[PDB]
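Quick notes on the structure that follows.
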Amino acid sequence: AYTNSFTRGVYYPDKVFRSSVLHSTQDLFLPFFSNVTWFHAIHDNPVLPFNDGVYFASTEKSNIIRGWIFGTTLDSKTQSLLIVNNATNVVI
Amino acid sequence: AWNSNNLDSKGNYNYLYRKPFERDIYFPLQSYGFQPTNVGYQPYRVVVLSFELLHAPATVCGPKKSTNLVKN
Ligand SMILES: *[C@@H]1O[C@H](CO)[C@@H](O[C@@H]2O[C@H](CO)[C@@H](O)[C@H](O)[C@H]2NC(C)=O)[C@H](O)[C@H]1NC(C)=O
Ligand SMILES: *[C@@H]1O[C@H](CO)[C@@H](O)[C@H](O)[C@H]1NC(C)=O
Ligand SMILES: *[C@@H]1O[C@H](CO)[C@@H](O)[C@H](O)[C@H]1NC(C)=O
């Protein structure tokens, strides 16, 4: 399944304050109006590629989505990042 | 970097060798065997200190000491 990303995934490129200015920068961004892939809890979390990087989102209220997993092979034969967001905290 | 023939020679065979800051685990595997008898042949210890001069908060600083702040 797919939908339009519109403007999403703009982020502060560097930790510098600037104001009233049109700063120009070369970096990894989610391209404007690009298709996102969309997924559901009805019997859907296979190993995606990560490419140059991932924008992610969820629309929520249940808070059933509680983390992310990353690497090359994800099978102990390399170190694998686990992120959790349980109860109140990001935990890594 | 500094000579370590006094520590890292016996011989010492543990020193296997093979993008910026790449790490990796026919193949290019080769190793030393350092003996104190080895002079450019001797083991040298190295530390490369790389300094992250990004715009983020500072966290390693030199032995300097602050003044009071002065304004206007
Ligand atoms: C980072 O990971 C990629 C794969 O996730 C590595 O590139 C692949 O390396 C295997 C053998 O290790 C090859 O069979 C593939 O053909 C390679 N793929 C590509 C796209 O080149 C890459 O070497 C890894 N780099 C580091 C520093 O770990
Ligand atoms: C985006 O998704 C639509 C269907 O929702 C498809 O027709 C279109 O080709 C897709 N475009 C890209 C760039 O993935
Ligand atoms: C989240 O999980 C960690 C262990 O993974 C635990 O220490 C912690 O109490 C949990 N709750 C919060 C609010 O972090």
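The numbers used for chain B are those of Swiss-Prot, and the residues that appear cover 435-444, 447-454, 462-468, 489-501, 503-536, in sequence.
Header lists the method as electron microscopy, 3.3 Å.
In case you wondered, yes, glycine gets a Cβ from its N, Cα and C as well.
According to Swiss-Prot, the naturally occurring change B:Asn440 to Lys is described as follows: In strain: Omicron/BA.1, Omicron/BA.2, Omicron/BA.2.12.1, Omicron/BA.2.75, Omicron/BA.4, Omicron/BA.5, Omicron/BQ.1.1, Omicron/XBB.1.5, Omicron/EG.5.1. Long-range Cβ neighbours of B:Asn440 (variant position) (same chain, at least 6 residues apart, Cβ-Cβ under 8 Å): B:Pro499. Taken residue by residue with DSSP, B:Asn440 (variant position) is part of neither helix nor strand, so it is coil.
Swiss-Prot gives this note for the natural variant B:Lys444 to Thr: In strain: Omicron/BQ.1.1. Proximity of B:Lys444 (variant position) to non-local residues of its own chain (separation of 6 or more, Cβ distance below 8 Å) is seen for B:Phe497, B:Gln498, B:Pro499, given in sequence order.
The Cβ of B:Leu452 (mutagenesis position) has B:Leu492, B:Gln493, B:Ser494 as same-chain neighbours under 8 Å, each 6 or more residues away in sequence. Under the DSSP three-state reduction, B:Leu452 (mutagenesis position) is assigned to strand. According to Swiss-Prot, the experimentally introduced change B:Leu452 to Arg is described as follows: Increased resistance to neutralizing antibodies. Decreases HLA binding to NF9 epitope. Increased binding affinity to human ACE2.
Annotation of the natural variant B:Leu452 to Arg in Swiss-Prot: In strain: Delta/B.1.617.2, Epsilon/B.1.427/B.1.429, Kappa/B.1.617.1, Lambda/C.37, 19B/501Y, Omicron/BA.4, Omicron/BA.5, Omicron/BQ.1.1; Contributes to cellular immunity evasion and increases infectivity.
Swiss-Prot gives this note for the published mutagenesis B:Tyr453 to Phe: Decreased HLA binding to NF9 epitope. Increased binding affinity to human ACE2. For B:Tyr453 (mutagenesis position), the same-chain residues 6+ apart in sequence whose C-beta sits under 8 angstroms from its C-beta are B:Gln493, B:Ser494, B:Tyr495.
Secondary structure from DSSP puts B:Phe490 (mutagenesis position) in coil. For the mutagenesis result B:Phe490 to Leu, the note given in Swiss-Prot is Increased resistance to neutralizing antibodies and human covalescent sera neutralization.
Record note (Swiss-Prot) on the natural variant B:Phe490 to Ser: In strain: Lambda/C.37, Omicron/BQ.1.1, Omicron/XBB.1.5, Omicron/EG.5.1. Sequence-distant contacts of B:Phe490 (mutagenesis position), defined as residues of its own chain at least six apart whose C-beta falls under 8 angstroms from its C-beta, are absent.
Natural variation at this site is recorded by Swiss-Prot as B:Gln493 to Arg, annotated: In strain: Omicron/BA.1, Omicron/BA.2, Omicron/BA.2.12.1.
Take the CB of B:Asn501 (mutagenesis position) and look out to 10 A: across all protein chains shown you find 16 other CB atoms. In Swiss-Prot, a mutagenesis experiment is listed as B:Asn501 to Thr, annotated with the note Reduced host ACE2-binding affinity in vitro.
The note that Swiss-Prot attaches to the natural variant B:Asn501 to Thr is: In strain: 19B/501T.
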Fill in the blank from the handout: All chains considered, the count of other Cβ atoms within 10 Å of the Cβ of B:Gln493 (variant position) is 9
